[PDB]
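Asker: Starting off with a structure, shown below.
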Amino acid sequence: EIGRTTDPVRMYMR
Amino acid sequence: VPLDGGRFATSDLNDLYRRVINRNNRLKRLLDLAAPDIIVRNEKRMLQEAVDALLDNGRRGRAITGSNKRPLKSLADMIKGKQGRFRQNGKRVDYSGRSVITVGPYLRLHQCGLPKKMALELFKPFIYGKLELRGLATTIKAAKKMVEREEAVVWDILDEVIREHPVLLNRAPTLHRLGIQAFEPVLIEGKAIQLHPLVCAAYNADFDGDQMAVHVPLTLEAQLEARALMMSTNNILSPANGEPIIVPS
Amino acid sequence: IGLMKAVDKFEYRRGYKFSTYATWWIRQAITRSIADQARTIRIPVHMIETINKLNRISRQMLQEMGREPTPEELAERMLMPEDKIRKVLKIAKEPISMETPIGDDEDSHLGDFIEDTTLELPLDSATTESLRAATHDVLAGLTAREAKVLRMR
Amino acid sequence: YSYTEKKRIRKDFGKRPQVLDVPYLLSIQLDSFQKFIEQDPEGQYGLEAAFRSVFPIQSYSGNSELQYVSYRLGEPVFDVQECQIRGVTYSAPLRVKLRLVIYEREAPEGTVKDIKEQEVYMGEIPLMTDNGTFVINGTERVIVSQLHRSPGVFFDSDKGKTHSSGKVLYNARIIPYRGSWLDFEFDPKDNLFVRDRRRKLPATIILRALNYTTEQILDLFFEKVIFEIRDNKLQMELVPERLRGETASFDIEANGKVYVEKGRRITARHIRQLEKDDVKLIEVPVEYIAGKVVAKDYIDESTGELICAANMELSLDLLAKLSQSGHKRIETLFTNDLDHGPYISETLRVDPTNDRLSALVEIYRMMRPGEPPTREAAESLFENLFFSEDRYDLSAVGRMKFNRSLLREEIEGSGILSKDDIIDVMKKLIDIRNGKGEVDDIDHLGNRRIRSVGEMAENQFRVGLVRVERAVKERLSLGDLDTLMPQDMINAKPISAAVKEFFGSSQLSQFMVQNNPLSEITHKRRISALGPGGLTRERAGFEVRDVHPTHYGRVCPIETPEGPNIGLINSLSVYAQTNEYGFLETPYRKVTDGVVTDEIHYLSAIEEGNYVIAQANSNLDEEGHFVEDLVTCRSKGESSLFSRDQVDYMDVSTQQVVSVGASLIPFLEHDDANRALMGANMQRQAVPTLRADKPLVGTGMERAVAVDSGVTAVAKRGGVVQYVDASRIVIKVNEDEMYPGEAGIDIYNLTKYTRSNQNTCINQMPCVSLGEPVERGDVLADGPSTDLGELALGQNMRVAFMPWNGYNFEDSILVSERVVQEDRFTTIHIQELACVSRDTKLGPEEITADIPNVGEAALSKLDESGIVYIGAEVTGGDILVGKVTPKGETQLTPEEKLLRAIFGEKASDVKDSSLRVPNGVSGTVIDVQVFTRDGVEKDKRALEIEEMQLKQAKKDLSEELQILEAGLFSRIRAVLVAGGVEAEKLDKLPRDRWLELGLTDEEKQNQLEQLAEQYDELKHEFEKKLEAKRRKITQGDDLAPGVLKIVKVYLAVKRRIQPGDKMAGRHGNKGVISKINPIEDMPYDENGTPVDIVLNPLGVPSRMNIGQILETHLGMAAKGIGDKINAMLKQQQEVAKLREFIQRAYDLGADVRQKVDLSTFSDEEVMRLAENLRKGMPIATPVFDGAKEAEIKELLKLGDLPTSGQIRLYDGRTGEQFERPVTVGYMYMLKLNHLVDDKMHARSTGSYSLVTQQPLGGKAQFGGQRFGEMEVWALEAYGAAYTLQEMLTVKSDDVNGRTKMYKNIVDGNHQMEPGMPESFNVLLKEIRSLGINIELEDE
Amino acid sequence: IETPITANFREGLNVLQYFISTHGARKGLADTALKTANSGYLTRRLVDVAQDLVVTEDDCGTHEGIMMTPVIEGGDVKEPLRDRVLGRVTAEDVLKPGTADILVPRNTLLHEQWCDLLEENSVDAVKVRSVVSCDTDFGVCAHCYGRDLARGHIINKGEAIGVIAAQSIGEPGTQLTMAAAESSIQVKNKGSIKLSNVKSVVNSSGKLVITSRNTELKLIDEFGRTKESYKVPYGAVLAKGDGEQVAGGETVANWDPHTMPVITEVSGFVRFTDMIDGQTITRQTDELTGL
Ligand SMILES: [Mg+2]
Ligand SMILES: [Zn+2]
């Protein structure tokens, strides 16, 4: 679920 | 700097510094305002993403420029190689020219043509020294006009400044060390740099549109080098193998 | 940062729901900031409202008059003295970037073609060093103090 | 028999008759923009089909639609030439009618309210001039076509580098017009894998996403092997051929017959032994089924538990379990090693998911990592990738290439994919893996289509129309809809933002290379492969830089750029043409059973693979019968011989392979392919000289490249010339060509000296006289580089091949001095200098004619208003426009103040910034433009131009009546012979006094009332035209924001020829002029006539251009009949002794197709044909149907010349004779515009850069040369350490050490104090502006 | 292509032959633009490793050189010994075919006279001092380097030999980017056969059994030198011995092109060790002819 995502938009949305 | 016409032409380091000072100034307001912790975590991780686009832009989402669609130029992209360092590995250079080359087979092995229109602009400050030492002009501004009108005397002083002053001819893709050689100029009329026939095989130059930049050694230890080290009659054997390089072509 | 103020100032005894109330404070702050901190050369918030008021009205003149309006005709659509509208026009444009590749996209950028003017020609710097030579002489032909007043006055 | 034909007939060699004429050379551009702006009553391609692709915009769940009615293109305000003057585009507003209807809230869905907003203006679209060139900002731009990959599926291999162990991986791919890609592939384990370019998935997941259970995934791909247990041994069914290529493993028996044993092959008659003997149900062991895999899934009818699921092994236990479980009809999958491999069954093993909802999340968490998935958010994503009509469109052409590659029945279909399409691409891929199929190549010209201007300008327009539809979708949902018309929701700025930023800035919208009637024509037929959506100059390797076998008749092989993008530019061929879909075709002659017909059939690039095409040079005995038993054709990409009764097509002409620019080289099949690639690129650079004449050796493709361009002024209707002049022509049409009611005359205006893009001059000269009958399709006005209709790019001068004292050592050239006296290579150049008057913050600048402290000699030509007179000869340094910029705050040094009080000079309150002519350029001033912002008072000079140009717009509006009424009244008055005897009473009254009288009610008065409508019509329209024409002159102009007035001046300098210039013939023989010999040094033959140019002969053996050695003999030959007609016609012998010679100079061939002389006038044509021939009889030699070397010798015996081609020159100075005779001929020499006047440079000190303080140039003294990192290893190879320490410290960069080197040089002391450069201190502040600290340990 | 263009440039070329000859041209111009951008990156890595090498001493005193002999490629010598040692110090004193006859002294620049004097005699090899084995720290001595220059004297102390050696390797490369039976070893000359470093002797029929890949052919000249170098493959048939003269082009040791058969060293039985049927090789049928 913590899928190596970098961009802070997706990290803030979820 | 303000361009001519009313519009300014900034760098692109002012967009990355104006974004570190906003997200840092808002992060002080958000901490003295006592925000919920779900917001001041989106400000710490949003601040340090703007600071990591400043230093080296590209190891992240590649924060594209505003008012355009190409990525900005971070600090580590000015130092980072363009195939050359920022400093000297590039140095455009004063006292130089360039023009088309032609044959001129009447020359010796140590000279070259040079138009009167380039000999009077390459060697300008050398001329203001004679026109005041010889006593013709009074000040250095009054001499700046005589080199504009081309009076009958400046051609007498330009022919004397070019007496033993060697110039450095150099072709465009300098492969080996024989791409830069020196030559004692002789003023011709026209707009093409002549060139001895035996020498073109070293430059690898045909006379069908090839241009050749000409430099000028200023100091006194830089003309005894363009005469003892880099002259055209001192380079007759190539350094790759000892066989000659002035072969009649 | 604005929504935190809406919940701060909210009062439910009016009977109105929250979304119709916090939607103002939120949409307000998201536009108050675009006016203040989105331009390189910062223009104020009262001038920003005039440029926006000059495009809302420069569009009706477009889709009605057909061709386009003129800065003589915007004087009547708006109500300004026709000389301020010529000052508001050149305030809007933002600066170029000095990395934009020039036409044909050559191996060169626009930052190599802007010369600098703080410098001064080495022929004017060779003249003012020649004025010290003359005045050190032409004044040297004068007496002991009749030159002294000239260096002092 | 055209009057431009019988003024100078071009003696034409060439044997093959021509069946097809060269088409219009600009159908690429002019056809593909007529499709864009055109009312099309159907959903075909066009601007109309970009509205239907969006509209109607149904409201967002509010039920209020906005429907589209129709569009309309208004007429432009400014004309073309008035647009190249004011500096603004030439476009037309786009009017559109919309009907906004309001549907009901909850009542029946009826038209409750609707409103049809009148023509919401939604942006202007630029228009194409009559020649295929846009006018974007006053500067003609061209939009080259493109060559991109077509949309479809292309199965590829990627062999060799695949895993470095062989085992190639046949990967498929789908490419739509707009949408996401989808790319299956194999891997080194034989496992299919789907993936636009994200991480790769196991390929069977996109099947499960389409709601296919694991039962059907083994149902669609594989073949069943039925299995039953008929109480013993598991008797197995059998189809005969299924035993192909298997290693037997038991006692093959049936019918009692044991066919084979265990451990052997299978033979053909073994399958035959089952076919005829019909071995259907055979009994074999049950241990051979110990590796099979079940087909379907079995449960136990007694227990209720599934014992075997799809893709499961079969072992003895499962062999044990299912027997007593109540099952006999077992099902398994047939998998060979070679024919039917197990490629899907393996991919169902690494499949982690199990069903649809478990599958969609697996692609979602690959397509959008990090964020959590949802059943409502995962389904909608995958459902919008390939199956949404608005986010995925294959094409109209993509669906053709899609079905055509799967061998499907139909050609047309829907744009989005389906389940049959995503699967059929998977079957066809696995079949290529087994062996029954073949991969495609991507350089093949049937995979690559051409997108002209009408297909790019529209896709850029709909993108600007989709950004609008997203906004009108919003406003229909927020507010209420009793007030908003369909005019407050439409935005013009977004729509006109895309279609203007494409036309004015792109990789394709580039300036027009305009210095010829051949550099324009071959810039509109360009087929580039770069741009948005194509290759790149750096990544693209030699896979696509090559010349396929498919370019024959489609793309030229010998005309590409020679720089770093060779083979990416591909100038289009001569006869080639685009298809309906976009592929290039060629015309071929249909060959029937034996006889070659004349019917022409344009063949595509994949239809051409089946037929057998013959060759253009194959003989025919007047009945289309090949005169040979077998001929030379090409069938599948290779040539060979075929029987005469096997060919199916034959080419049209011998020159259908080459471009339009390579067809002007004569003797092309005698040149190396390298040298003729450099000769085709040095011919679209030649400059139009002062008075260009013609080529004596052409290729007959000059009348088509000078007429089909736009430079010539060709007649539009037949007639008779009435008034020729330097700037106007007036053709009076014939009667049968003239329209019935009030037609009159045609009147052609020429365009005298104007400015091109390269600053050359472009003006037309009339080539007719008074009384000369002009016919439809004639040529009236020469252009630049044209003469009598033909295309002359330079002059042709007596060349002699010999080495002359080393003044032509290398490629250099040696030009005599009678070529500089005659003034034949002199060109005209017309520059533009602009002097804007800004509005600073210290005050507004002015155009004062009185400049502070400037000598009176410099203010001699400026008038009292400040601007130079029109006609003055200016030179370097002169002032063209006086201007002064205010400047206060003097603040002068102490010595400058003492120097004031001694002389009391007033302070200067304004700084002088006049406009001055550039350095070393001098020529007259032929024009002046003065623009004034609306609101400032015009000076005395700008108000004189505004009244001298107003007198011509009215004079030209009146002369349009008085000279045309010369043909209107003079017609009806000549028509008024009937309807009453009025001859002397026809002029006893004023012609204006005819509203009272007239003619009888017939064709006599049919115009008298027809003119009656033309009376008031030519009355007030000329009046209504005037008052609107005097407003475009008197009204102000819209300048930039901040400018006050602009002044443009045009100098016309005439550049002669000099050493350093660059000349070149056609065949790739460049050169540089090295001397201008006097007239008497040049070699001379026995007659005393010196040669005019001396080339070098050592350039012909190495570079194999032997064209220039045969064109030099057919030059001297053509000029032998020159001095033969120039002598007979000089003694004025007789028109009978002259008429017979010229007739003997035209047959002169071996079965030629001239069809010429003796039909010509008595003495009016032959005395005018023989007068244009005295310079020399022009020859014509087609590209590959040349003039053989035995026919050049037949001409040299006509002019009494030496047949060998070589004369015995004498020396010029010594007077002695060159041994071993020399060549002397006539080479058509161009003059490339690499002029040495623009190459020469020089700099001692100037303007320095801003951040780094090194030199650059914007102030007439450009930057210094570049001392690269390669030119610094050449100064370290020597010991030159004192030349290198100054070449990068004092001469370039050191701020306070390069001014001391300027005072030490004027003071006679050559010595430097270097310091440390500034380019290094700008590196200590950028390495410190990271965290990194860096310093200098001082010691 | 199977069909060749059979037409010159003094006669034309038809449409179908001039199109075929275009790929040979379009391919040449696509490499001459790539062999420069690919060669201007080899001469930039070279001049950054050899950037800081500089002649910084007159002599170090090391005796370790390398052996300089003429490279002989099979049947012909490629580079004589004069082209390889001309202008190089001698690591030690060389002598005539008769020893204690030191003709070239201690380390001296082998200029023209000492290079012709080596060809006047029949010297076969010299040991010259190379820069790869000099002893100086941060630089190379002027003696280890040698002579060759635009001039002819020894190398001057202070020169920058690191940069003028990275360019002479990178000046080329911009321009140069790219029956045969041989069964019988055909010598073009008449020299004695003298083998060394071999373990192989003549069998019964007169054939030295090939044992490994260590057997090369040295054609010793008439002066105690070599002129040819060869090799010995499996199934190598032989004619002569060692020291027995051979005429020019006589097959001394040979092998078939399509037959490199297993020579028999010693006769005797053949027993099946890892070569029974199935194990390493299957069993196949034939009669006693041996097919
Ligand atoms: Mg060249
Ligand atoms: Zn050493």
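Using Swiss-Prot numbers, chain D covers 3-197, 199-1342, in order.
Including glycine, each Cβ sits where the backbone N, Cα and C put it.
Recorded in Swiss-Prot as a mutagenesis result, D:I561 to S carries the remark: Resistant to antibiotics salinamide A and B. According to Swiss-Prot, the mutagenesis experiment D:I569 to S carries this note: Resistant to antibiotics salinamide A and B. Looking at Swiss-Prot, the entry for mutagenesis of D:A665 to E says: Resistant to antibiotics salinamide A and B. Swiss-Prot gives this note for the published mutagenesis D:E813 to K: Disrupts the enzyme's active center.
Explain the structural surroundings of these features, please.
Answerer: In the three-state DSSP scheme, D:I561 (mutagenesis position) falls into the coil class. Neighbours of D:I561 (mutagenesis position), defined as other CB atoms within 10 A of its CB across all chains, total 28.
Cβ environment of D:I569 (mutagenesis position): D:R548, D:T563 lie under 8 Å away, each six or more residues apart in the same chain.
Classification of D:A665 (mutagenesis position) by DSSP places it in coil, neither helical nor stranded. Cβ environment of D:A665 (mutagenesis position): D:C559, D:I561, D:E562, D:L671, D:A679, D:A683, D:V1186 lie under 8 Å away, each six or more residues apart in the same chain.
Same-chain residues at least 6 positions away in sequence with a Cβ under 8 Å from that of D:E813 (mutagenesis position) are, in sequence order, D:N1099.
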Asker: So which of the mutagenesis positions D:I561, D:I569, D:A665, D:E813 end up next to chain E, with Cβ to Cβ under 8 Å?
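Answerer: Listed mutagenesis positions meeting the cut-off: D:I561, D:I569.
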Asker: Which of the mutagenesis positions D:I561, D:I569, D:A665, D:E813 have a Cβ lying under 8 Å from any Cβ of chain B?
Answerer: D:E813
